[PDB]
Amino acid sequence: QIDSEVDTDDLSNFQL
Amino acid sequence: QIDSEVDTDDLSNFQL
Amino acid sequence: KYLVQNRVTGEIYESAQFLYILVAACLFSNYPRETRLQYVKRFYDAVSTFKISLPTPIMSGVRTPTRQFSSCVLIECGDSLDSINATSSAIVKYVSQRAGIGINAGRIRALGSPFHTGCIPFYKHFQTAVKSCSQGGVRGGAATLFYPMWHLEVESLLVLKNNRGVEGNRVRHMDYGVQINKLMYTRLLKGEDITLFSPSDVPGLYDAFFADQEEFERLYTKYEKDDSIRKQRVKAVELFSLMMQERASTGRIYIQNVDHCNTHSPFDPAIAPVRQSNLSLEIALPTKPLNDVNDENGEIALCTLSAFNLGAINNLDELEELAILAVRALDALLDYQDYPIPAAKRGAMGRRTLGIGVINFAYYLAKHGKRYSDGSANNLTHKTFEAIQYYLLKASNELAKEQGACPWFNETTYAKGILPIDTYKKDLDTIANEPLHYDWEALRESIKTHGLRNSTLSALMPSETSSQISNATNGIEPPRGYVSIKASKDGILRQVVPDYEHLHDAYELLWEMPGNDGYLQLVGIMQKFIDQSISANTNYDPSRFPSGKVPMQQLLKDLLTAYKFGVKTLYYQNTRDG
Amino acid sequence: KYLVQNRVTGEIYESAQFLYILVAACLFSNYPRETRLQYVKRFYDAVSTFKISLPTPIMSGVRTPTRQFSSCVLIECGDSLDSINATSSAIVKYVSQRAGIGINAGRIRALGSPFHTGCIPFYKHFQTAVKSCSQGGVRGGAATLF
Amino acid sequence: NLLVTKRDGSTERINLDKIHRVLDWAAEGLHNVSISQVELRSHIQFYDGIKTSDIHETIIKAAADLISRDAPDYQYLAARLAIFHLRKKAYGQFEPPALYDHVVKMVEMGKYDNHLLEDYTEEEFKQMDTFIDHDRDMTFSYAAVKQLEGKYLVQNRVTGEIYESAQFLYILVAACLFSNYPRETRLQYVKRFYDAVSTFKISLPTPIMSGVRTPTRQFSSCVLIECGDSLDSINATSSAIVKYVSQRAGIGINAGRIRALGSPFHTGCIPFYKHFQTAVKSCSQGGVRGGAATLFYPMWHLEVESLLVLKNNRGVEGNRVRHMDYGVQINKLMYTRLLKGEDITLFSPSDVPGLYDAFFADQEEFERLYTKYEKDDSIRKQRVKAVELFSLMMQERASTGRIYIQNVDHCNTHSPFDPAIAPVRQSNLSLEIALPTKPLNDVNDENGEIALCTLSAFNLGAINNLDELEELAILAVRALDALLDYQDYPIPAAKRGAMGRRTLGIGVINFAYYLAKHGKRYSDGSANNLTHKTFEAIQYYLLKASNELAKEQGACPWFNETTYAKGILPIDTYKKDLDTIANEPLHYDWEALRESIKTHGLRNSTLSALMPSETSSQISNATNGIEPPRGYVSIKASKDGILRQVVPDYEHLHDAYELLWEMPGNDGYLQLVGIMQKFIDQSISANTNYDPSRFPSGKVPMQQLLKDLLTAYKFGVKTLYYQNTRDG
């Protein structure tokens, strides 16, 4: 089973 | 789970 | 399953060397006496000594009265009942011959549009189409079905194999490939919303999704302002979460990055875009929907497979002779094999597409003292996969000079002088510095002038049955263990990874990897040269995480990583169990 | 079910005797001018006084732009993938226009024969064809297999 | 090239060398740690455009993921990398600002208390700034730094900002606690207490650790309330709880006086127990996690049978109160009935005048009254077989591990309180606190009394020899006594107990580790004389420090109610069977101290109590309280990954340790508790432990449960907390 740890600030940094 | 081994003779010896 | 045998009486009629010589014979039968036999000898040697690995239908069939060799087909389905029926009939025909199917069905309009009933009842029909020739509706017959992430009905579709619903809104026994691009991800990063449309209400939007990212930009934002157009607004984090949640639990919801499939492709997305993949997600070819099972104007993609054994070659220059042998053998098969559906014959004769991949990659990394997880294998992968693509391109180029380019060659980026080394995701520069070793500029010119016999040459497929024959690690996957266990009527079948004795500590088994980053960097590096795509997995061990739960943050992170390094497709997610 | 009306707005546009009269007018529209209106009148009387009863598709369709009136179709399937596919396509086309189906499938060869995998997978495929145009695979579209 | 997004919001080239230097800086002095390994495991996770802060998170976690028995030093590498990270966050650089500049800035921000600026001059902050050694931060384990960052360091809980570092925390705690001392001695006290706590000799509890220096005055973490047998008292008790749990205190409730169901309050105890439970949970996240209580009642309460099954998950909702713990109260006579195989008589406390009082205060008076009311059959009663009642209790104790035992006679025969004036009639949440209480009329009743205790502990693994405890006891008593005058009291009866008795509970941590380095064990008796020697040092020197304090600042208002005041000492009152299991003589001059106590009294009515430490002892990487470790490596979860901790000095002492499940039984451990109890003012959080596989058919026999119970009784054990049962 999985945890819904979704941190929008953490993500937003990434450059595609 | 536990066993209800209660021996009254065994106990009665003990000095408090 | 390979040796010509009586399936009724259990009699075996041949041995492995007769199998190999005769395969060589049928594939070169049409060569001139001048060269015929020398080709036959060299290809026999290559396959009998495990340098070239042959797929199952070729292994069991060539030399026999059969002409059924197509093991994977790709069908696009248009948004009409005629096309739906045509798609369905094609499937039935192909699965009766054991082909695996890739179905694009993203064009079918959503439930509630001006076909009132939507996608799911048709998906169900494709599933029964796939299972129409199966033992009892279970084992055998397999398909992956593709649709865009922004399809209005996407939420219902993401939960289709979730064993936890009512029968009417479930299609459990197919796999699904969700299609994503740059913009879909940006919405996730920026924390914004994603707008869901039925493909039928947004003219020109589906086309751009694959062929033209900036055109998709304008049309998408346009149709978002225009509120006479039927729409649903969803939070990007929730949609990605749902997808990954269903991917995590079934391991069978795939990802396709449709922009990468077209920006870094051997095809001009304007003329022949890549809009889907196959069963295992390594094939990436153009398709066109059909009017009718026998529609001449339709196009079903086909690919003929083989692989190099990286553990049987001593040095990379051996791949020249091997590539000549592999391209020429598989190209001859195109002219040899039956085509039960006219649109399939169209794709095969027009584009002449091949998918030659690798086996023994784990073993190969082991003997060079490199690993998957740490970056230590980066420049070696770059060097190894440049050799592969340069020499395949070379072999097909010599073949074009000898026997003429492929009819539809003019539709490739190759024809315009473009090459994979020109189009690859530019972030690969930051994770490898291996220079190029082969003369790519001379080859460019030689391709300009004389073209290629085949529109694609390379694709990294999983091998499973194949690689057992030469005792090899599967495809590009790290082994799960030193010893592989299987059941049979005859007892426990065991196999030991090759050269365990000298290399046990050199291997890096799957669960020894701290994470996915190292593996995905290698896939990206391989993808620089690969025409089509790669069957790449993500893997997770619960015990490496607090309370044995894999966080969403890591799932989305590894997804974005694969995107960042130009990964086209993501196949299985494997979760370890205690 | 019957009176011409709006799907979206629920607005009803006609009454029963217009329904009856125009059904008559449509069906006898091609009769010669010496009998046409005589037929129209007599048929109108027959239906509006309930002597002749007309099925749902005629009742709702005849007088409107549509030409879909077939409520029941019978299809025989041959023992071949070409026939099985054609039967499937036919069912889809017809269930799409709300018709009920009789499917003869007694010719498909049994499990184990030189098809090999049996009738049941094909029967399943007929079922999804029958259900391809309904609800979430239940409401609308019905069939009987022989 | 690889680009990094800087702290503000702009990009730059990746500095691979700066990262390597920080890693090399962190590894200095460490053994068995590969900087190269950490570099490979974190470098692979970087991406073009990565935030600078996430690079730090990645290297820290990389080091933390390698913590193990074979390479325990990754504890320190990971730690120092975090300290380094935390420094930049708080100050924008590695070097902390000057103390004064920091104090000023923080007061302005409303995060530090402004009295600091009043109580101290700039020149005095300059001098305190010289006491400090910021490099002591290099001495925390990873788990320790996670605790500092989680819940100790003054931080913005909204924006996630950290404002200080561990040495500012320590100096300022020293400052607030000694602020009222005369200039003559003020600063030397400040230095010495800073040293003691910054070098882990003295361990501080959570509310003190996170609060002192801040504008808060909420420091009471455990309260004890007695409830009388009336609706006014019931409501008063209930209101007190609500007030205290809203401040995160743990509660000990005595409710044994409430009359039984069916008496002349027709409805009995349980509906009121339910009410106390909702009182306790009234400030909890969703009625579950947070807010805790233990509820005490006598074994002979008429309604006892219903009460023993209250958390038994196996009933109907109306007769269950699952989310509190219970402490059953027993004495000599209750046990004798068990031994003799006889019956036990159950009474409602309301039908047997003077019986409840004697139960705690006077064992022979209880004798006469009990036997009397047993003959007198106009008095409402139930007769139960002693074996069945003890069996039921132990059966519920075994399965929930959360039915406790209190020996009320031991709590009063061997006590710093005259049971005639101020008896001990209950304990706290964890069962180490043992103080007098009085029931309340009203939330604001001046005549009521709620017991309070201020805690701390000595780290037995940071002291080289027992004579260090003199300076440490002076420091610990004086610091905690000053806190009594500093902290708020939201309920008047609580202020009464704290100002009247001035009670303290200073205990120990690292006891397992300490036994290990002296080559002794829990289970075999090999640690007996060492425990006697160690715990005599503790109590003699605490008594001494409080005695010097009484001479300097006057004894505690209610001192005359202690056995101390009558010249009596713990060495006079202890259970006399301890003589048969240790022969360590007394090393310190107890007779001179007796006289000095006679004359000048004690600042505090109690000084010692052995509490479980859990969060506390992580800070100094220590074994918990007096408990043997379960394993060499302790695993915990957090938002940031798996947090691992290795028992201290594993490298040299792995075979010296005796882990919990290596103990053949409980006897050895209980002998040490008894020996400790000879000197301890209050009580000890002592567990019993059982491994099923050491027994036939994996079932723990009742005979052994009752035996270990009687053992604890025989050696003067006051309380028995958890029963832990191992699982396969």
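In chain C, numbers come from Swiss-Prot; the residues present are 154-267, 274-737, in order.
According to its header, the structure was obtained by X-ray crystallography, 2.6 Å.
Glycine residues also receive a Cβ, built from the backbone N, Cα and C atoms like all the rest.
Feature annotations, courtesy of Swiss-Prot:
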ACT_SITE  C:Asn437  active site, proton acceptor
ACT_SITE  C:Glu441  active site, proton acceptor
BINDING   C:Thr209, C:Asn437, C:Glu441, C:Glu623, C:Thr624, C:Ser625  GDP binding site
MUTAGEN   C:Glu441 to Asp  Decrease in activity
MUTAGEN   C:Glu441 to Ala or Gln  Loss of activity
MUTAGEN   C:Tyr730 to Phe  Loss of activity
MUTAGEN   C:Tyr731 to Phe  Loss of activity
Could you round the CA separation between C:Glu441 (mutagenesis position) and C:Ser625 (GDP binding site) to a whole angstrom and send it over? 16
Between C:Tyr730, C:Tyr731, which of the mutagenesis positions has the fewest other CB atoms within 10 angstroms in the structure shown? C:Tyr731
Let me spell it out: for each of the recorded positions (C:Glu441, C:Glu623), count the other Cβ atoms within 10 Å of that residue's Cβ, using every protein chain shown. Which one has the most? C:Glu441
Across all protein chains in the structure, which of the recorded positions C:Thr209, C:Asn437, C:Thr624, C:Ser625 has the highest Cβ count within 10 Å? C:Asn437
Rounding to the nearest whole angstrom, report the longest C-alpha distance spanning C:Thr209, C:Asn437, C:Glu441, C:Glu623, C:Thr624, C:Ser625, listed for GDP. 18
Inter-residue Cα distance where the pair is C:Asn437 (active site, proton acceptor) and C:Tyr731 (mutagenesis position), in Å: 14
Give the three-state DSSP assignment (helix, strand or coil) for C:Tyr730 (mutagenesis position). coil
Distance between C:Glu623 (GDP binding site) and C:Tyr730 (mutagenesis position) at the Cα atoms, whole Å? 15
Conformational class of C:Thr209 (GDP binding site) under the three-state DSSP mapping: helix
Return only the integer: C-alpha distance in Å from C:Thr624 (GDP binding site) to C:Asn437 (active site, proton acceptor). 18
Between C:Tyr730 (mutagenesis position) and C:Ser625 (GDP binding site): CA-CA distance (Å): 19
How many Å lie between the Cα of C:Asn437 (active site, proton acceptor) and the Cα of C:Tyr730 (mutagenesis position)? 11
Through the lens of DSSP with three states only, how would you label C:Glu441 (mutagenesis position)? coil
Would you identify the secondary structure of C:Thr624 (GDP binding site) according to DSSP, in three states? coil
